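Asks: Below: one structure in structure tokens.
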Amino acid sequence: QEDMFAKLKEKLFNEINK
Amino acid sequence: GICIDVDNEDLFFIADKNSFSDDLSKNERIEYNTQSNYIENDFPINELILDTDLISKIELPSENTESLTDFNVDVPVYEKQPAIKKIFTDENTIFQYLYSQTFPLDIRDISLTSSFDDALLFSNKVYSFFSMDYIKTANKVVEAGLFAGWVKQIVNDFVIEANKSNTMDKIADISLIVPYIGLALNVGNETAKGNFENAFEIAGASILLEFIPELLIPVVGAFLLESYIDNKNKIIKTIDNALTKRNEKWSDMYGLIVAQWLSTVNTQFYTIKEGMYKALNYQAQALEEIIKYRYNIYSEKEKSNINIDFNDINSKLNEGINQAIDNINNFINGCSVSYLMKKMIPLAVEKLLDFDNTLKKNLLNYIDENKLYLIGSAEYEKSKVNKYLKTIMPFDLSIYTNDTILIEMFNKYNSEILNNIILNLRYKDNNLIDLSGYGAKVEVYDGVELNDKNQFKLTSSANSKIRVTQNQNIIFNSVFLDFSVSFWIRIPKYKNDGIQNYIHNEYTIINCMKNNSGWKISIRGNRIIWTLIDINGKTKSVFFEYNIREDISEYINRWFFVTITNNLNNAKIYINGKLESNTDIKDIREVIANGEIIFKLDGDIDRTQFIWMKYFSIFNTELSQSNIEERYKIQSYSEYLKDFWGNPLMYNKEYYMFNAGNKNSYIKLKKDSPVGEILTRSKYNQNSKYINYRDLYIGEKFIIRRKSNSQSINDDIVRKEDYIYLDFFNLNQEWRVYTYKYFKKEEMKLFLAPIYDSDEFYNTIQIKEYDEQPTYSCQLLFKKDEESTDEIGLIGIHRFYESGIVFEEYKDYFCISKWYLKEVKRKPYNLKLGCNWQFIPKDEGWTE
Amino acid sequence: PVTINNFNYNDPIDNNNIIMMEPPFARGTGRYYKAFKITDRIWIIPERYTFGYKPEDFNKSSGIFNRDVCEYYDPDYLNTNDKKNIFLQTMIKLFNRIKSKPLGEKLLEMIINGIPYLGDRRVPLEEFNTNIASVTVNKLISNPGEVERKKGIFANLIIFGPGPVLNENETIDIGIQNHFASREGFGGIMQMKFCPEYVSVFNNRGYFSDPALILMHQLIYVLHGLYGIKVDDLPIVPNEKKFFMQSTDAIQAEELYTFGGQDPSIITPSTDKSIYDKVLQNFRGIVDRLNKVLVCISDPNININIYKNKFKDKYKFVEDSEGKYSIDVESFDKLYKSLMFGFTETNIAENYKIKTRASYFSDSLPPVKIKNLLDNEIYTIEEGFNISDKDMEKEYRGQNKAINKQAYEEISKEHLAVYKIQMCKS
Ligand SMILES: [Mg+2]
């Protein structure tokens, strides 16, 4: 689903920006 | 109908069987002063030129005598016959195929065709046996500006086509082969039809012969020994003489085979070589005619703008022809020797062994009958016989001819290691057969699982058995051991609860015994054992044992390559090309090595025990290190990637992931985060002193998906350079591995998310194999798009800043890395880089 | 000590070295030929060999004699006295070339001294009989004024010019009532059809043969024929059951032995031994005859003991103290191998540094005419075509068709008969 993906993307960005 | 003129001397000369004497089948009387007869036509010419007993010392009587009055004489009658013999045939062999490659003197505007039928039909169509691409390029008309470039190219294409010299791959065990000979001549059984290389793998040199000759191979005659009642001195001489005579029969038989080989078989191969020389000249001639016709279509303005040297074109094509002829000559000469050594000499050896048997029987009976007249010494002469008829006379071609060319081709044949293969078990049509050329009988029983990857499974069932009956007329191990065995094997892991029986219970897997002497391969748990047993029952073994307390084993339940070699002094075991073990066997006497070979698990085994095997071969010489390593590399080759166990890597199959640079690490979706954290494998947690391993069936379950059916599918095998999606199962959903498009640093965590199409993420992976040595590892490349040259990074494991400032905490993650992109180009390839992955499927040979 | 005699064709008959001879296949019908004695026991008759041929066969037709030869015909060859003289002088030079080294001299010496036995298988053991066509030829004595008379001479070899095919040289033995003295230990008069100028061509770069070697090759057959060891055993014969197989004549071992080199490998050891034993068996028949021979029923001036002793030397028999002859197997063995395996085309070509074909089975190419073999610019006794002073000794340059274009002419393909197969579809 779209909505899942968008929330996961934000989590990724937070992991990348550690 | 079309009629083709053929010179008598381009026909195949094949001596009729009636040419050859069957005098060997006559009886021989043996007596106390019988000599063995040998005629040497090789004469010292200077012995004649100096001989002063030769020219007559006696005066010539006067020529004058009485008149002749009796005129009876036979006078020869000579008669002409027609200069042309018309024969009717609709067959197309060398004569017809060569003719199809010519064109008449009043034709200039020719095109090449791959259709032999068209070439015969149309005088402007010339047949070519080179590739479709060559043909298309030669038929190509270009504008004058491109012409000089097209000449260079097609002339070079001719040289490359002419020099072609390999099969589908070297796994077939063919030393050399020129693949277009079939298409060039259509000699033998329609060798222009189907695939020549493949037909040659199945049937060898025989497929090229126009006619399989009937050989004369006489039953050698009985020896009739003279009695010398109450004369020991002359009875002993008679035995000795029968023994020397036996050698003469062996020699004369081999001479008889050589005469037939030279005049019925080697003559056919000579005709083939000459045919090929003409065929290549015809191809060059047609090309030149084409290049001229096209040059002269251009205007004088165009022609002065083109620089081409026609003598240079000619000498470059001739140079191509010369190199091609070398390959053809070596190949065909090898075929001819092969037919001699595999298809002729062994049938002779068969008759001669039978004769040796009969003679041995006779000579012992004669020593019995003369026991009284040979008191005491009778037993000594009986062992003289038994001994003397032990060593079987070797065939040496240089005894029967001093032709340099023949001796050199024989030497080349015997220095080529693949010609030492005396058994080569290979999969064909749901069976195993011997492709060595010596025709061993191979019986596979119903309990042996076979597959088309040349793997076979031996189980505990009674009917899981293979019998190979070896050709008894092959001579190997004359005097001392000099042979090798190679194969691949896959041996399952111990059952943790069955570790005691695994450790203690030896079971045979391959047994080759005759009269309680021979060789066997056996397994005891983690040890594979080669055992020699000589005629006196003396036993020697050499073994390889792999460590079963390794965290990750290279050997347990994984395909590996074994090679056993035996010479005068040593039995050696090599694993994956490298020497592992050596046993001094100088004390081993005779070992009988041509009994039947039984592949079957035999011993106190679990009902569920099995062994897989692949590419079983036997060589009648000791392989060198370098031969073995090459064989390892050749038999490792595939177009497909492999899994952790060594089997082909598949789409749509569940796999755990293993990292060769981080062996004890695995990938887990991090809790409530779309990234893959790296954790440490759990391990065997009980207390057997024998056992340690790390768990393999852990971490996320991955699955490889094909990106597109855009090309021909027809199977689910993953090939190098394929474009894939790397997916995994998250609960009951299928997720996917992505890389965020904005990738600024050298390394970045991969994004593990649902299947979804986002312009912000790459999802396409190209699966690679950068290692040039055998490996089960692959690499996973992210590129911008399928057609793009630009590489983004490789999938790997790196350590990322996690937290802290005074002490920085770092943590391993599943990532994409630009650093690996440079590392993979460095030579030799680093096996242990963290971008090397293997896929582990569940397998019945690994339980944990 | 071999003397080559000289003479011109037009020299008068002297009834010694120049005679009128009736050769064997003329069948005593009073057909006499002018014959010249080139050395002891060897005669040249510089005329076309016509025996067994039809007169019209001498023209090129749509036919052929031999399937494996490019046959050149010329019915006018040797048709004038000057042509006959050229042939004779050319023969003289070829015999001097042969004589020029000891190997060729010894070939000539064995042939000269290998006189036929005075008999054949039909003759009783106790008798010499000169009155057979394999032993004696007649000559006509008819001096000016005085009456004509016939006398007999012993000969070893008569060399004629060619038959219809100039380039097909051949050596011939004499059969009487279907048996051949030359194949049974006796020996008998040998005849040759020979043409020096129309030589063969081969390659191993296309080369032409030295006519002195062509001639020496035939003389080896003559030699065997005189010692009674012309081979008649199991021949190599072609399988002819399929359209792609070559049809060609039977090949006796002797042809391969005579060529030499490595071709005898297709003659099995079994056959090698069959032939050796047959020859030994024939020579045992001769030695027995010499032990029993009492009289010459046909010529009362034949000194039995001189002939016994010449035949003893010929066959290398040994004489015991009481005059009985026997075979010493070691001297038989040395003689046999010398005759059969010593003198070969291969051995001779090597010794004379003459280039020749690689194998008895080398392909037959069209022959070429040697412009003039009597011109010492092109061809000499000592060196043949391969003369140092013309820069032709290196790598048989003298024989090379590319290099020595001045030595030979090509023959018009119009005059060559050649066998072909026509493979015809339906
Ligand atoms: Mg031999």
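Sequence positions for chain B are given in Swiss-Prot numbering; the residues included correspond to 444-1291, in order.
Method on record in the header is X-ray crystallography, 2.0 Å.
Note that Cβ sites are derived from N, Cα and C of the backbone, with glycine treated the same way.
Among the features that Swiss-Prot reports, ganglioside GT1b (d18:1(4E)) binding site is placed at B:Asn1025, B:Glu1189, B:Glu1190. Swiss-Prot lists B:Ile1240, B:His1241 with the feature D-galactose binding site, giving experimental evidence as the kind of evidence. For the mutagenesis experiment B:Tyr1183 to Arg, the note given by Swiss-Prot reads: Significantly decreased binding of heavy chain to host SYT1 and SYT2 independent of gangliosides. Annotation of the published mutagenesis B:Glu1189 to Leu in Swiss-Prot: Decreased toxicity, heavy chain has decreased binding to synaptosomes and to GT1b; the original residue is retained in the structure shown. Experimental mutagenesis at this site is recorded by Swiss-Prot as B:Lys1192 to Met or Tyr, annotated: Decreased binding of heavy chain to host SYT1 and SYT2 independent of gangliosides. Here the residue is the original one, while Swiss-Prot reports the published mutagenesis B:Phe1194 to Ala with the comment Greatly decreased binding of heavy chain to host SYT2, whole toxin about 40-fold less toxic. The mutagenesis experiment B:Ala1196 to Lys is recorded by Swiss-Prot, whose note states: Greatly decreased binding of heavy chain to host SYT2, whole toxin about 1000-fold less toxic. Record note (Swiss-Prot) on the mutagenesis of B:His1241 to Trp: Greatly decreased toxicity, heavy chain has decreased binding to synaptosomes and dramatic decrease in GT1b binding. In Swiss-Prot, the entry for mutagenesis B:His1241 to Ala states: Decreased toxicity, heavy chain has decreased binding to synaptosomes and to GT1b. The structure shown retains the original residue. According to Swiss-Prot, the experimentally introduced change B:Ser1260 to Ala is described as follows: Greatly decreased toxicity, heavy chain has decreased binding to synaptosome and binds less GT1b. Among the sequence features in Swiss-Prot, the mutagenesis site B:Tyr1263 to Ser is noted as follows: Greatly decreased toxicity, heavy chain has decreased binding to synaptosomes and dramatic decrease in GT1b binding. Quoted from Swiss-Prot, the note on mutagenesis experiment B:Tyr1263 to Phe is: Greatly decreased toxicity, heavy chain has intermediate binding to synaptosomes, binds less GT1b.
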Asks: Do you see any of the recorded positions B:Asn1025, B:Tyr1183, B:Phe1194, B:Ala1196 whose C-alpha is within 10 Å of B:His1241 (mutagenesis position), and which ones?
Replies: none
Asks: Could you round the CA separation between B:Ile1240 (D-galactose binding site) and B:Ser1260 (mutagenesis position) to a whole angstrom and send it over?
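Replies: So the alpha carbons of B:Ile1240 (D-galactose binding site) and B:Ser1260 (mutagenesis position) sit roughly 8 Å from each other.
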Asks: With every protein chain in view, what's the tally of Cβ atoms within 10 Å of the Cβ of B:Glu1189 (mutagenesis position), excluding that atom itself?
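Replies: Other Cβ atoms found within 10 Å: 14.
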Asks: Identify, in sequence order, the recorded positions in B:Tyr1183, B:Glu1190, B:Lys1192, B:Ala1196, B:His1241 that approach chain A with a C-beta to C-beta distance under 8 Å; the answer is 'none' if none do.
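Replies: Near chain A: B:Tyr1183, B:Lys1192, B:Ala1196.
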Asks: May I ask which residues of the same chain, at least 6 positions away in sequence, place their Cβ under 8 angstroms from the Cβ of B:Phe1194 (mutagenesis position)?
Replies: B:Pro1117, B:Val1118, B:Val1180, B:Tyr1181, B:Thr1182, B:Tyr1183, B:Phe1204
Asks: Determine the Cβ neighbour count for B:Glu1190 (ganglioside GT1b (d18:1(4E)) binding site): the number of other Cβ atoms within 10 Å of its Cβ.
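Replies: Neighbour count, Cβ to Cβ under the 10 Å cut-off: 18.
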Asks: Return only the integer: C-alpha distance in Å from B:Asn1025 (ganglioside GT1b (d18:1(4E)) binding site) to B:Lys1192 (mutagenesis position).
Replies: 49
Asks: If I restrict to non-local contacts, at least six residues apart, and a C-beta distance under 8 angstroms, what lies near B:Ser1260 (mutagenesis position) in its own chain?
Replies: B:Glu1189, B:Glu1190, B:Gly1236, B:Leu1237, B:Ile1238, B:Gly1239, B:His1241, B:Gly1277, B:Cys1278
Asks: In whole Å, note down how far the CA of B:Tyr1263 (mutagenesis position) lies from the CA of B:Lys1192 (mutagenesis position).
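Replies: Here the two Cα atoms are 14 Å apart.
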Asks: What does DSSP say about B:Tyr1263 (mutagenesis position): helix, strand or coil?
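Replies: The three-state answer is helix.
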Asks: For B:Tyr1263 (mutagenesis position), which residues in the same chain are close in space, meaning a Cβ under 8 Å from its Cβ, but six or more apart along the sequence?
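Replies: In sequence order, the residues whose Cβ lies under 8 Å from that of B:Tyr1263 (mutagenesis position) (at least 6 apart) are B:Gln1222, B:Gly1236, B:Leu1237, B:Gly1239, B:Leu1276, B:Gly1277, B:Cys1278.
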Asks: May I ask you to report the DSSP-based helix, strand or coil state of B:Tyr1183 (mutagenesis position)?
Replies: strand
Asks: Taking only same-chain residues 6+ apart in sequence, whose CB is under 8 Å from that of B:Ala1196 (mutagenesis position), what do you get?
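Replies: B:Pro1117, B:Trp1178, B:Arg1179, B:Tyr1181 - these are the non-local Cβ neighbours of B:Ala1196 (mutagenesis position), listed in sequence order.
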Asks: Hey, does DSSP put B:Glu1189 (mutagenesis position) in a helix, a strand, or just coil?
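Replies: In three-state terms, B:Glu1189 (mutagenesis position) counts as coil.
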Asks: By the DSSP assignment reduced to helix, strand and coil, which category contains B:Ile1240 (D-galactose binding site)?
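Replies: Strand, per DSSP.
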Asks: What's the longest C-alpha separation between any two of B:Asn1025, B:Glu1189, B:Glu1190, the listed ganglioside GT1b (d18:1(4E))-binding residues, in angstrom?
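Replies: Maximum Cα-Cα distance: 49 Å.
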Asks: Using DSSP and three states only, what is B:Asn1025 (ganglioside GT1b (d18:1(4E)) binding site)?
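Replies: Looking at the DSSP assignment, B:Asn1025 (ganglioside GT1b (d18:1(4E)) binding site) belongs to a strand.
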